[PDB]
Amino acid sequence: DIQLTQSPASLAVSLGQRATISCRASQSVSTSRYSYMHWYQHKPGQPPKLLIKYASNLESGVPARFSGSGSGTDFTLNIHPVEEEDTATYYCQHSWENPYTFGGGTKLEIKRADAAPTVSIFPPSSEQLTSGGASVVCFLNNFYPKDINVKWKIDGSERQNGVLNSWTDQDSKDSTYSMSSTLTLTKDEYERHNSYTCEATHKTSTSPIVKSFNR
Amino acid sequence: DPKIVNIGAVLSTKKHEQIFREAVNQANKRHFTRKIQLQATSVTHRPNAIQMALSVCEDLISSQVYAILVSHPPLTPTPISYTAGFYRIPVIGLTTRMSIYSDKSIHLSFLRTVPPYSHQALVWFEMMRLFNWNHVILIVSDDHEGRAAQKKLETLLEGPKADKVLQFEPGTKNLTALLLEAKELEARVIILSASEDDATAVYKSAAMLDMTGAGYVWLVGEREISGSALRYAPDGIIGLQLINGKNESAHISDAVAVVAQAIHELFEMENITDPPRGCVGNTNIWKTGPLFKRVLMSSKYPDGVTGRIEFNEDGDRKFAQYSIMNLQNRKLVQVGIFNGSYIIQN
Amino acid sequence: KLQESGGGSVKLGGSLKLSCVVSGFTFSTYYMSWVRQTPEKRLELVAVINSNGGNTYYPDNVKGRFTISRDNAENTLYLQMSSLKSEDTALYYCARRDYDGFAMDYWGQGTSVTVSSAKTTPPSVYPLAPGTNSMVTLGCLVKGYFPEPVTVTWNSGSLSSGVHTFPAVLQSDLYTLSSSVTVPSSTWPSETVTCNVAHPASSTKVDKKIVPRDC
Amino acid sequence: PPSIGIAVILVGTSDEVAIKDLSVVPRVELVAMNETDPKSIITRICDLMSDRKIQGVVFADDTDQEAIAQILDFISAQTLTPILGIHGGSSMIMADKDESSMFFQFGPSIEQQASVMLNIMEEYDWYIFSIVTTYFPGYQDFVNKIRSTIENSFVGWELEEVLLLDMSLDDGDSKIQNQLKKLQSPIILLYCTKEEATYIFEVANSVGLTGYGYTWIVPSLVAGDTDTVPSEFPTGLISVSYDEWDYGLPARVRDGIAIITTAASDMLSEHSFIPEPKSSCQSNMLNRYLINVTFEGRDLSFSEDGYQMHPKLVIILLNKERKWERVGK
């Protein structure tokens, strides 16, 4: 039974530069006549597509930008030059012993210039409180760098008790990220305040980006 | 009645079928067919090597061929060799220049009207004599053709000499390492012999090393100046091309003439025996074959249409004429030719 | 080409049959496979089958637990999972062929299998409008549902550019997600935007339109 | 349990009633063939491919026709096909095979045969010798095996002269005769085909080098059918060969089927398929499982080179009565 070590697990590359993933196996997975590996790629919500066929073999339908190399126990996936179309997790595979396996996976996140988010604050709908619950939704729709930091303020004071924060990974047309902040609460507490403000910390400004609404 | 001699060919197209039929009938009219008649039986290339071999048995061995002419199709001649070599029937190529075919350890009875790529090297030597390039760096691919180029060059330098030799396995894209070594060394006349997909990488990743400019004399054969290998090539590189290299009409013309001459020589001999009719069941070999091969080795023609033609001891084309080339604006400039024995300038 | 169908959520020790539609090649000559994307985003081989049943392979992880079937006349890939564990929750893909020939050439799109005791519940869809217009952001909140997946589209999919649809998060028993739309404002007050949601688990379709608060 | 089809091609009437006496199922057919030649052998084998799906051939003959192996290599390379050459011309060692071929042979590699000959030459202090070969493959490989052993010898073997003879060319010049006169050394090592050994020994006879004070060592590629010594051969010759007397045909046939079937079992058990036959007239993954093989208590591994790692050898003398004599094993 054969093991797989993918290295590195995640990286960032400038557009146009090379990018390299590699993998090591517990055993020799090749003969003195041929070699037996394959590569795959993953965009979000994606059918995994074959990238490399046997060891150094470009698939009938993937761009020439990709090329594999290696033998014995060290195999390599190379991308030159790197596109934003290639934003993806990547998986390594062997087909020697009966348990065909995959690597742990490796992430490719593209290097991108600064971009501020589109902040949009939304009060609850006129149909949500017809059941008893309510939410204030902030969309931070398109930004880079990744690591942003967001906070809700009710009447100007802090409340983080009931916030659901969801993230998208890198959008392959933008090379940017996006965030959904859902502040969930019921009729009882909502009825007792007037100002709902959303502040966000980003590399873009020393000041937080803020939008709010009165009631 | 005149006994009738069967001469066969495996050619490219229908057109060359007719060219061969033609040249054979003319070969009857070049000397008093004092004892012999020449009959032409011709076929074209078959898909896979199995059908190639069986088709030679069915079409040519079936009718007592003394010799077969083989050209490059529109799979290289090997399966014919592997069959006619069994019967020690001479296989004569017209276009394939891969040096592996000169090694009659594998191709037991093979000869041709074209020099191997490995033979190009002779011109290389002669040019070194005219510019006093007594030190060279040889860079061959580690495919068998490059290995052959290595040995055929190092024989001729035993005056000037190879400074170093770098061995380069095909398929590699990052050719930087051997170019690093080559630039570290001192000699500035570099010889290259590799396949196209590899020569193009050579020049791509070499031009990035500032080896495009003057001070690097580049000697190179026909393989490494074609297609993509030419696209990224440096200005001033010196190249070679084969005279009438694919004029297959010209090659068939020249070949049939001296096959006829050799048949004439053979049938004024004594104790000649017949080639087998049909491959099936003939477990014993053609017994006169070795003599006919020896005769082809010593046949000569002074008025060749692709050049003065005669052979060397391995069965290779000798006195092949070449085109000697220079590059200006990414445009190909013939500075000279190779007359087969010495270099002639424009 | 190929597409999966038959997913959903079932309980421990139970069973579920997945299959996929086949189109465009001689089905009776290829070697068929079933793979697992664990929700932790790691790939694993679940099962493979010969040109016609002569070898059914499973790793010992689901051996006995699962079973593959082929229909060489009706071109169907089939897999029944039974005596299930919570471990079997994953996105399942159909993949296929290397023609003599090991690797997995072409891949399906994947159907979701959720292994739990929980009961099916469709989401509630609350539209979202802000409390210029350079340019305008609108949205949809899809709250309080189980199991995955849920599908969000917009204006019957004629609207297919600036979309940010978010992954749901597990708040308690239920998932909650949101969908954000950014459009040129030359049309928001005219060609009005509506949102289309579908939850195949509850086999439901939902349609709601956008208005401020009012005004 | 699924099965796999295999053919056993034989030239010459053999054992039937008597050479018959798991994890995958084998399927054997017996095919006699009246002829051995390019056309006929190719034809019958591909005819077997198109009338029924066959995954491998065990091929044996009772001749010295070496070209059989040459041909079978070709065939194997062309159809992704395992071919076992277990006796006769099929077992004449074929060097410089196609890098893609799946053709394998019973018997020792040239490396091992040169090794055995030197073991012998030490046995009799024959530390002076010379080598004669033709252009037949293994030639380079033979002399390089030997020269390699001499460079690392702590004894000064006098490799006096070594000769190359061109046998694709006529000898109306007696260039072969003239070359052979370069031989003065007591012991001469001859590597070529049996036929060529016949002609070359007519020559070496005509210049007295078959005379005594002189002894020749020649590999199994000239011994051939150890029962046939043409009237053109000198006596007191020494050879090595596959010990075909104490390793009979039933044993090698049992090995032939069991190699292929063990390979089928393991490849199918792990990759879930056995390649479908190219009836035309893709992976050779079987080669991995054809190299390292074991069955019913026997080591049936081939070298990565394509030859048995454990050939059984006999060391023989052409004697008083012109019959090969077991002198060592």
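In chain D, numbers come from Swiss-Prot; the residues present are 32-52, 62-321, 331-378, in order.
Including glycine, each Cβ sits where the backbone N, Cα and C put it.
Looking at Swiss-Prot, you'll find the mutagenesis D:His127 to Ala noted as follows: Reduced zinc binding. Long-range neighbours of D:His127 (mutagenesis position) (same chain, six or more residues apart, CB within less than 8 Å of its CB): D:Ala100, D:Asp101, D:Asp102, D:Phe146, D:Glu284, D:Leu289, D:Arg292.
Per Swiss-Prot, Zn(2+) binding site is recorded for D:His127, D:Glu284. When secondary structure is read from DSSP and collapsed to three states, D:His127 (mutagenesis position) falls in the strand class.
Quoted from Swiss-Prot, the note on mutagenesis experiment D:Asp283 to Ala is: Slightly reduced zinc binding. Less than 8 angstroms from the CB of D:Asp283 (mutagenesis position) sit D:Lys361, D:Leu362, D:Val363, D:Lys378, each of them six or more residues away in the same chain. Secondary structure at D:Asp283 (mutagenesis position), as computed by DSSP, is coil.
Here the residue is the original one, but Swiss-Prot notes a mutagenesis experiment at this spot, D:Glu284 to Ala: Reduced zinc binding.
The note that Swiss-Prot attaches to the published mutagenesis D:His311 to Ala is: Normal zinc binding. Following the DSSP three-state reduction, the secondary structure of D:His311 (mutagenesis position) is helix. Taking all protein chains in view, 23 other C-beta atoms sit within 10 angstroms of the C-beta of D:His311 (mutagenesis position).
DSSP gives D:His359 (mutagenesis position) a coil state; it is part of no helix or strand. All protein chains included, D:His359 (mutagenesis position) registers 13 other Cβ atoms within 10 Å of its own Cβ. Listed in Swiss-Prot is the mutagenesis experiment D:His359 to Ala, annotated as follows: Normal zinc binding.
Checking the mutagenesis positions D:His127, D:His311, D:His359 against chain A with a Cβ-Cβ cut-off under 8 Å leaves D:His311, in sequence order. Annotation: residues between D:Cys321 and D:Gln331 (9 in total) lack coordinates; Cα distance 17 Å. Just so you know, the Cβ of D:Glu284 (mutagenesis position) picks up 21 other Cβ atoms within 10 Å once every protein chain is counted.
Proximity to chain C, defined as a C-beta distance under 8 Å, is registered for the following mutagenesis positions out of D:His127, D:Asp283, D:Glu284, D:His311, D:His359: D:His311.
Spanning 9 unmodelled residues, the gap from D:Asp52 to D:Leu62 amounts to 15 Å when taken between Cα atoms. D:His311 (mutagenesis position) sits 28 Å from D:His359 (mutagenesis position), taking the C-alpha atoms as the reference points.
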